[PDB]
Amino acid sequence: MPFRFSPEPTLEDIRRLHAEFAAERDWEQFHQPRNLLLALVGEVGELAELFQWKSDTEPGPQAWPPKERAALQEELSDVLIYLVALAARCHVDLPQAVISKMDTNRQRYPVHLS
Amino acid sequence: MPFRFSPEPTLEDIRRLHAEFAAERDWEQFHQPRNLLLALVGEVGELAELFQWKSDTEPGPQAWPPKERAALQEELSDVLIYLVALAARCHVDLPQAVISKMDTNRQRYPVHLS
Amino acid sequence: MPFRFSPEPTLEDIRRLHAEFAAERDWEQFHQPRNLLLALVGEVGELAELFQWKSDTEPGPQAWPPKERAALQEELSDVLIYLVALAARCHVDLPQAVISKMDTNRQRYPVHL
Amino acid sequence: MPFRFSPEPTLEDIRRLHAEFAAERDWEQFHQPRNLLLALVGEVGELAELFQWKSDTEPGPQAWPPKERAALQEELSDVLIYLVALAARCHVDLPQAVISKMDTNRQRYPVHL
Ligand SMILES: Nc1ccn([C@H]2C[C@H](O)[C@@H](COP(=O)(O)O)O2)c(=O)n1
Ligand SMILES: Nc1ccn([C@H]2C[C@H](O)[C@@H](COP(=O)(O)O)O2)c(=O)n1
Ligand SMILES: Nc1ccn([C@H]2C[C@H](O)[C@@H](COP(=O)(O)O)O2)c(=O)n1
Ligand SMILES: Nc1ccn([C@H]2C[C@H](O)[C@@H](COP(=O)(O)O)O2)c(=O)n1
Ligand SMILES: [Mg+2]
Ligand SMILES: [Mg+2]
Ligand SMILES: [Mg+2]
Ligand SMILES: [Mg+2]
């Protein structure tokens, strides 16, 4: 059956949620751009660890066991949360940046040359 | 003045945009989970390169020159695009995964213990 | 007091040690190039975690506390071990590759500029 | 024909070579621990880029074409050079740390299990 994401939360919603979470704990001081970037790298590491010993032939993530699916959800989420936090801290409008990048991607790879 | 993201595109919008982009070029074959993960790692590398030689004291990303701001927008976007693609390819509902992770984050770090 | 690395183990020594370690456990099957690369990325993550919340002003790694020095030693080592394993699995002569790269680095960055 | 690394350069040799390279260009200022770490992450990205679109079935890195072998040598080397630089900047004796980690690895993964 066709797979889709839920319509919410949006990236703005996530930005706002993370900002409130950090503000309640007085963590703004820890959230400088290079801290957030290094935290992002750490979470990408954790995500990679889930895949590192998977063979070419064994079942893919759609079929992993419950505890492994849970970990996968969690690490994908941790990466997104820091990416949002980082983008916001740099005053980058991430949704609109993605539109611009996708337009650039189309120009670099025209369908008739691929 | 207060900074916010635009309300669109949503993560579902980005998922759909990337899927159409890949489908037009017959790239589904290249987009297996471990390919997407390695591409994500590559983009995180490019993002890190923008920050690597910045000193502690010099101005932050909010004040970088136009070409550096453009690169920053682009690499943040490339990371998000592959993260979305990866989540979708694993049938993870990324927005709802983030809600669950944020709830877990609150439980691990109660405000009165921090 | 001048800082230096110890003269051993060499990269070849590390290669041989890791290969024997893996061979004793019948782990050759797990050590394909893309597995090793992803494991390397994981260990780079662990290394980054040690630095992620450090401020500009607090003490630097030369002065970290004992437990943090120990963790730093361990994660730097984990990165090196997988890098060696990956290079060896690809039949790349890593020490000689480094010489070649350093030569190229000199050319790209002339001293007078 | 057995695969081995060359016996030189050693990690100490690489340390000394990189330190002189940086010192000649007055780059000590750029080489703070977190700069070196981020540069390392960048080079791990470049390494990953070489592998990212490879299929399961096409030839593996032992059999890659000449230009791809050259790139692989270079990116493996870039990762090693920054790892050495970072370890040295933190006054970590990387060869001896690796021995300690390998010992710990043996304990965590006993051969009989
Ligand atoms: N200083 C911190 C600590 C945690 N988190 C949030 C974001 C991640 O989703 C998660 C990571 O938590 P941990 O590093 O405890 O696993 O918690 C945060 O934003 N800032
Ligand atoms: N096989 C590919 C090649 C490119 N891209 C898209 C996603 C990134 O935003 C950007 C990366 O392009 P490049 O690797 O050419 O810089 O293009 C993709 O989804 N799949
Ligand atoms: N399949 C494995 C598991 C572990 N290790 C070694 C290399 C690292 O130095 C350390 C990583 O162990 P862990 O992932 O248990 O921390 O042990 C290895 O070579 N291959
Ligand atoms: N500030 C710098 C710039 C370059 N390099 C060296 C280490 C790497 O092997 C290579 C990276 O160069 P580039 O980033 O120009 O590819 O050159 C370095 O040690 N310090
Ligand atoms: Mg995590
Ligand atoms: Mg990019
Ligand atoms: Mg480790
Ligand atoms: Mg490089």
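Going by Swiss-Prot, the residues shown for chain B are 21-134, listed in order.
Yeah, the Cβs are placed from backbone N, Cα and C, and that goes for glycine too.
Under mutagenesis, Swiss-Prot gives B:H38 to A with this note: Reduces affinity for substrate and catalytic activity by about 50%. Per Swiss-Prot, the feature substrate binding site maps to B:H38, B:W47, B:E48, B:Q49, B:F50, B:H51, B:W73, B:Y102. Looking at Swiss-Prot, you'll find the mutagenesis B:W47 to I noted as follows: Reduces affinity for substrate and catalytic activity by about 50%. According to Swiss-Prot, the experimentally introduced change B:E63 to Q is described as follows: Loss of activity. The Mg(2+) binding site feature in Swiss-Prot is assigned to B:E63, B:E66, B:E95, B:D98; the stated evidence is a curator's inference. One entry in Swiss-Prot concerns the mutagenesis experiment B:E66 to Q. Its note says: Loss of activity. According to Swiss-Prot, the mutagenesis experiment B:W73 to I carries the annotation: Reduces affinity for substrate and catalytic activity by about 50%. Listed in Swiss-Prot is the mutagenesis experiment B:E95 to Q, annotated as follows: Loss of activity.
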By Cα-Cα distance, the member of recorded positions B:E63, B:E66, B:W73, B:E95, B:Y102 nearest B:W47 (mutagenesis position):
B:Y102
How many other Cβ atoms sit within 10 Å of the Cβ of B:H38 (mutagenesis position)?
21
Those recorded positions, out of B:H38, B:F50, B:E63, B:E66, B:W73, B:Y102, that come within 10 angstroms of B:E95 (mutagenesis position) at the Cα
B:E63, B:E66
Going by C-alpha positions, which of the recorded positions (B:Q49, B:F50, B:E63, B:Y102) is nearest B:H38 (mutagenesis position)?
B:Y102
Any idea what the Cα distance is from B:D98 (Mg(2+) binding site) over to B:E63 (mutagenesis position), rounded to a whole Å?
6
Between the Cα atoms of B:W73 (mutagenesis position) and B:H51 (substrate binding site), what distance do you get, rounded to the nearest Å?
33
B:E48, B:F50, B:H51, B:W73, B:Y102: which of these recorded positions put a Cβ within less than 6 Å of any ligand 6 atom?
none
Specify all same-chain residues, apart from the site residues B:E63, B:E66, B:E95, B:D98, whose Cβ lies within 8 angstroms of the center of the Cβ atoms of the Mg(2+) site, ordered by sequence.
B:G62, B:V64, B:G65, B:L67, B:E94, B:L96, B:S97, B:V99
What is the interatomic distance between the Cα atoms of B:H51 (substrate binding site) and B:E66 (mutagenesis position), given in whole Å?
20
Please give the greatest C-alpha separation between any two of the substrate-binding residues B:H38, B:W47, B:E48, B:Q49, B:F50, B:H51, B:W73, B:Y102, in angstrom, as a whole number.
37
What subset of the recorded positions B:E48, B:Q49, B:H51, B:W73, B:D98, B:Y102 has a Cβ positioned less than 8 Å from a Cβ of chain A?
B:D98
When you put B:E63 (mutagenesis position) at the centre and draw a 10 Å sphere around its Cα, which of the binding-site residues B:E48, B:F50, B:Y102 have their Cα inside it?
B:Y102
Would you count the other C-beta atoms found within 10 angstroms of the C-beta of B:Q49 (substrate binding site) for me?
10
